[PDB]
Amino acid sequence: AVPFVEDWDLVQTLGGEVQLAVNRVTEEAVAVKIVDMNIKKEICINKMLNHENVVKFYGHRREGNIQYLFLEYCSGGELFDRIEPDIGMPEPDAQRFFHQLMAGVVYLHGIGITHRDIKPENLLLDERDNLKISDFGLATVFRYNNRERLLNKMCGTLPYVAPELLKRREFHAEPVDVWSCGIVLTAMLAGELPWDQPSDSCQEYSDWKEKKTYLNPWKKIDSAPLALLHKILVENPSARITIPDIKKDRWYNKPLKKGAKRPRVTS
Ligand SMILES: N#Cc1cnc(NC(=O)Nc2cc(-c3ccccc3)[nH]n2)cn1
């Protein structure tokens, strides 16, 4: 209808490659994922998605052997850059980001999708610091026609992967995403990852199973969120807390965080 409304200028590299695109007419900002030929499954999964804590998918264009993915631009950047090394962030900010992460994950599991690579690099923030789950490149459908299929593929990032992925041939999808959410929560509250990987050979992982919480990173975390981490970072995935029970947790429901300060005057 309106000329040049389909034209986007690529103005900067955000993170294949991810570039910030600005509309020539409306000045609307979107993120364009350029993939030089996993991607067929990524587009298919992105077409199913519609939630306030999941990166929006606007559409895709194919120019020969190159795939263009038009995705939500999040001006707040990555959650990763809000974590101060060896410190973390204020507990009320981490609680709010954790609430929004749980809302995103509940939505994905509800439509039978597992992300499989939850980590602060894949959690983006909008202009109002709302968390958005990003990159469905490793995501897969674990429930179809109300039938659950057990996973067996090695996917993810070692410091965030659940121990069953390294020890068992097959495993349920949902406890794997719950575990990575617990590692994200640890990182937000301590500014450090507890272990290189969740194996008996890793001293830090053995110390946690022996409840040595007087050591780092656990010593930096208050007893209320630490009690929640004791229920998430459980080696047996069948005994691990589920998201309905995380929503009933005492720290999860603890009042800590004030709303965004809103302009006010006196007298
Ligand atoms: N896969 C994927 C993906 C990657 N990025 C997306 N959106 C986005 O806005 N990414 C982004 C934005 C920034 C950024 C960096 C510094 C300052 C402000 C924003 N980094 N990365 C959307 N989907």
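Using Swiss-Prot numbers, chain A covers 2-16, 21-42, 51-280, in order.
Determination method: X-ray crystallography, 2.0 Å.
A Cβ is built for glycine as well, from the same backbone N, Cα and C atoms used for every other residue.
Take the CB of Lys38 (mutagenesis position) and look out to 10 A: across all protein chains shown you find 23 other CB atoms. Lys38 (mutagenesis position) falls within a strand when secondary structure is assigned with DSSP. For the mutagenesis experiment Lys38 to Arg, the note given by Swiss-Prot reads: Abolishes kinase activity.
Here the residue is the original one, while Swiss-Prot reports the published mutagenesis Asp130 to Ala with the comment Abolishes kinase activity. Taking Cβ-Cβ distances under 8 Å and a sequence separation of 6 or more, the neighbours of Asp130 (mutagenesis position) in its chain are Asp148, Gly150, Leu151, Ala152, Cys168, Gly169, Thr170, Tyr173, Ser193.
Among the features that Swiss-Prot reports, active site, proton acceptor is placed at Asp130. A coil conformation is recorded for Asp130 (mutagenesis position) in the three-state DSSP classification, outside any helix or strand.
Sequence-distant neighbours of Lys132 (mutagenesis position): residues of the same chain at least 6 apart with a C-beta under 8 Å from its C-beta are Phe93, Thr170, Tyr173, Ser193, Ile196, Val197. Quoted from Swiss-Prot for the published mutagenesis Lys132 to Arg: Strong reduction of chromatin-associated CHK1 ubiquitination.
Between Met42 and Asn51, the deposited coordinates omit 8 residues, leaving a Cα-to-Cα distance of 10 Å across the break.
Spanning 4 unmodelled residues, the straight-line distance from the Cα of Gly16 to the Cα of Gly21 measures 9 Å.
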